[PDB]
Amino acid sequence: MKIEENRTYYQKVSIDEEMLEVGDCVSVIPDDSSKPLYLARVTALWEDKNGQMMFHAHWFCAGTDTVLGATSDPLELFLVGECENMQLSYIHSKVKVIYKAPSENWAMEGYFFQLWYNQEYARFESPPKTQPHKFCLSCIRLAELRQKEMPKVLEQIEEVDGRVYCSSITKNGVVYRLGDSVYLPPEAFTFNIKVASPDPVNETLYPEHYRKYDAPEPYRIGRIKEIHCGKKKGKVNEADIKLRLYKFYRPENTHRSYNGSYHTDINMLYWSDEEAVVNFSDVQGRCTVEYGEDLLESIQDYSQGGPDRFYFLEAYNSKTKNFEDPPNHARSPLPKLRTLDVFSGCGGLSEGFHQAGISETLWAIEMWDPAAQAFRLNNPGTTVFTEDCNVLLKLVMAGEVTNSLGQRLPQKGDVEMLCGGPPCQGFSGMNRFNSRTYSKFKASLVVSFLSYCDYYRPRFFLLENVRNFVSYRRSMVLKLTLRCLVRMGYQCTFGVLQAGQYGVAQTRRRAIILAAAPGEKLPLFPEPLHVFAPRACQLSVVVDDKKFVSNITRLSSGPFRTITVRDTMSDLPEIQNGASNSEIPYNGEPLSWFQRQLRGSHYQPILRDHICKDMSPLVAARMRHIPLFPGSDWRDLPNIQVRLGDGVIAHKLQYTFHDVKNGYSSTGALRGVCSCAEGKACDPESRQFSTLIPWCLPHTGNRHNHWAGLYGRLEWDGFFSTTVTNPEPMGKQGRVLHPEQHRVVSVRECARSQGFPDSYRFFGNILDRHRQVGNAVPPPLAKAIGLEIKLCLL
Ligand SMILES: Nc1ncnc2c1ncn2[C@@H]1O[C@H](CSCC[C@H](N)C(=O)O)[C@@H](O)[C@H]1O
Ligand SMILES: [Zn+2]
Ligand SMILES: [Zn+2]
């Protein structure tokens, strides 16, 4: 075809008398007899100066080598960026590979390949459509990637003492110029302020006390003052770009620290003339930092206007610890997708999407009446079907335009975005999928949701669920759900996100399956916004020993400080156990940035649903006896008799068995409450009733890390455990007591832990409302995901 200097390209070779062609597919026999046949596309054929007869192999990935594993169609191949030069003598045979393109009438459709597989993120995506003697998509992709990845100097200024100063550089698609701000790891530099690093009990009175035996810092931010690099071979050394920066102080970086900055905006900074030198390699991203007064709009409008937007109004003198005005040199010089929300709940997911500005939920389906009503209260514009999604779908299959109540059913073409959180019962744990199990899955609500996707063929598809959706039955639920989306021709991916990293004071890992129709861009998962406890941000998923991660790059830090229980509910009036007045005055102002977001700027004095469960006299007595010291839970309880009302008694727990593992106490007491503490079988009579210290907690404490957290108080500096449908002191994660008051958290406090605005309405009795709040997708999580979809609508 063309004769380069070192290679001669041919269009077609004869291999054992059979022609082979550019465009053709080929098999190569693996050395490892256990591997599937290697299959490739021939992208070039040539001879080298060395007499070797060669081809370039753009390898395919077999289905069984993707997350899909054995669920995948044997005959479906996927494109991947894996290619290399190979000797023609290795070809085993030519193969037929068909490109199954999405029909032009795809929306109405209620070896081969169709998608490109990204093996690091488990993304199936439409193949590039880009068109051309050697054309190899794999090669083209890596080049574009390398070009994107590498540091490059856009503009040099002048050399001064063996260093070229530049006015502009770039890495990963971001152009950084003089005067721009940059994100940097916490340890890139230090502030000149100095920061100093930060009892026995009677064990018969407190017999369980003995069983009592973290978020990183957010980014450093600095304004670029100069950019200078070294030189190599008389040329710019791009592997050596360095930035000299003006340090910005976050409020908690000044002497005020955190206790002095509880009330400041999470995006407010302080100017400083302190300078730091950093390697370009360490720059984690670019951010906008503007002096408040130069703003053409309001700080709030500027702040909510875009991502990575900070501001300052004062400088901070590290030396006199005073805040003067900033020096002069610090100054400067879409259509909404029509959405169907299945398993709508009270609408946490639709609310986040609405906030993102990308969607309008026109239809919601919610079988449970209270939740359906809650959804209507918040969405006057949506047709809400209080109905089982299965019977609604049958009504549409039956040709009905309307249900019996006059409500207009959504039809093909109506639905542009389909979202929902289908309850996945009876798949928990990890035994293998058996034959009957496949029937269970076909009848399941997750399949019903997929059926909606298949019929309505929406542009975008979102399935949210509990973290363990990705692991149920050895990940077969996840694999079958990805397989269904691929079979339909959808682009799709999955990931786990941690709500805490999107601005809520709660540990809540959720599974998320995204899908996009052939013609769209498949969204990315949103980059963490807030730093959160590392132990709660294990987002990777292992499927058949393969570790999958999402595209998320911020694995250690992030733009904003973590949101605490204090940020969440320090402004709420004091209530008692059983409080039931659903409309009360706040009788105070928002104190935190987080409370200002959720309460609004409008004048608004009514506080809704600050009500809590009326715990029994026994549980109320226990709560009153949990100390207010941070971390306190059931192991702090005193072993005392308490008079309950009516004449009833919380009795003393009696210890009459040796715990061979835990030994005697300092008062010479025994520590076992059953014969199993001595290695023996359980005494049937062992159980003790009505005792301030719950008998079952020492009974099995050793086998469950001492049930840490049960009857536990939230910490002001900490975060909520996963917000559940019914907060119980003794459910597994029972850290549901208020930090100070002798009661469980209120419906509203639970709603604030999910990031619900205060105006957000719920419906039904107190347990109905707890259920609605606990089931929801936190609107700040939904919003972050929504904004990723917004990128795909441009
Ligand atoms: N067959 C069915 N059809 C419609 N809704 C169902 C259903 N089975 C369960 N549900 C509802 O599915 C919901 C799951 S919780 C969904 C919460 C929602 N994403 C939010 O952000 O608020 C519950 O409200 C439950 O009542
Ligand atoms: Zn290639
Ligand atoms: Zn026992």
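Numbers in chain A track Swiss-Prot; the residues on display, in order, are 741-850, 867-888, 894-959, 966-980, 990-1109, 1139-1599.
The way this entry was determined, per its header, is X-ray crystallography, 2.1 Å.
Each Cβ is built from the backbone N, Cα and C atoms, and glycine gets one as well.
Per Swiss-Prot, the features are:
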ACT_SITE  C1229  active site
BINDING   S1149, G1153, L1154, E1171, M1172, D1193, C1194, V1582  S-adenosyl-L-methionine binding site
MUTAGEN   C1229 to W  Loss of activity
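What Swiss-Prot annotates, mapped onto the structure for a quick look.
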| residue | record | DSSP class |
| --- | --- | --- |
| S1149 | S-adenosyl-L-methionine binding site | coil |
| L1154 | S-adenosyl-L-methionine binding site | helix |
| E1171 | S-adenosyl-L-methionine binding site | coil |
| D1193 | S-adenosyl-L-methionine binding site | coil |
| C1229 | mutagenesis position | coil |
| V1582 | S-adenosyl-L-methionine binding site | coil |
Query raised in the report: Taking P1109 and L1139 as the residues either side of an unmodelled run of 29, what is the Cα-Cα distance to the nearest Å?
Result: 33
Requested in this report: Quick one: among the binding-site residues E1171, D1193, which has the most Cβ atoms sitting within 10 Å of its own Cβ?
Outcome: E1171
Report task. Using CB under 6 Å from any atom of ligand 1, narrow the recorded positions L1154, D1193, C1229 to the ones that qualify. Result -> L1154, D1193
Query raised in the report: Taking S1149, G1153, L1154, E1171, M1172, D1193, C1194, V1582 as the record's S-adenosyl-L-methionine-binding set, what's the max Cα pairwise distance in Å, rounded to a whole number?
Result: 20
Query raised in the report: Roughly how many Å separate the Cα of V1582 (S-adenosyl-L-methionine binding site) from that of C1229 (mutagenesis position), to the nearest whole number?
Result: 15
**Report entry** Gap-flanking C-alpha distance, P888-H894 [5 residues absent from model], angstrom
**Finding:** 9
Query - Close in space, distant in sequence - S1149 (S-adenosyl-L-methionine binding site), Cβ under 8 Å, 6 or more apart - result: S1155, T1166, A1169, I1170, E1171, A1176, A1177, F1180, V1189, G1225
Query raised in the report: Distance between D1193 (S-adenosyl-L-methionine binding site) and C1229 (mutagenesis position) at the Cα atoms, whole Å?
Result: 15
Query - Å between C-alpha atoms of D990 and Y980, the residues bounding 9 unmodelled positions - result: 19
**Report entry** CB within-chain contacts under 8 A for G1153 (S-adenosyl-L-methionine binding site), separation at least 6
**Finding:** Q1559, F1561, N1580, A1581, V1582, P1583, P1584, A1587
Requested in this report: Name, in the order they occur in the sequence, the residues of the same chain whose CB lies under 8 A from the CB of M1172 (S-adenosyl-L-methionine binding site) and which sit 6 or more residues away.
Outcome: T1191, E1192, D1193, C1194
Query raised in the report: For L1154 (S-adenosyl-L-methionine binding site), what residues in its own chain, 6 or more apart in sequence, show a Cβ-Cβ distance under 8 Å?
Result: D1146, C1224, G1225, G1226, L1267, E1269, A1581, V1582, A1587
Query - In the chain carrying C1229 (mutagenesis position), residues 6 or more apart in sequence that have Cβ under 8 angstroms from it - result: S1249, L1250, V1251, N1270, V1271, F1274, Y1277, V1282
Report summary line: CB neighbours within 10 A of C1194 (S-adenosyl-L-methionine binding site), counting all protein chains shown, number 21
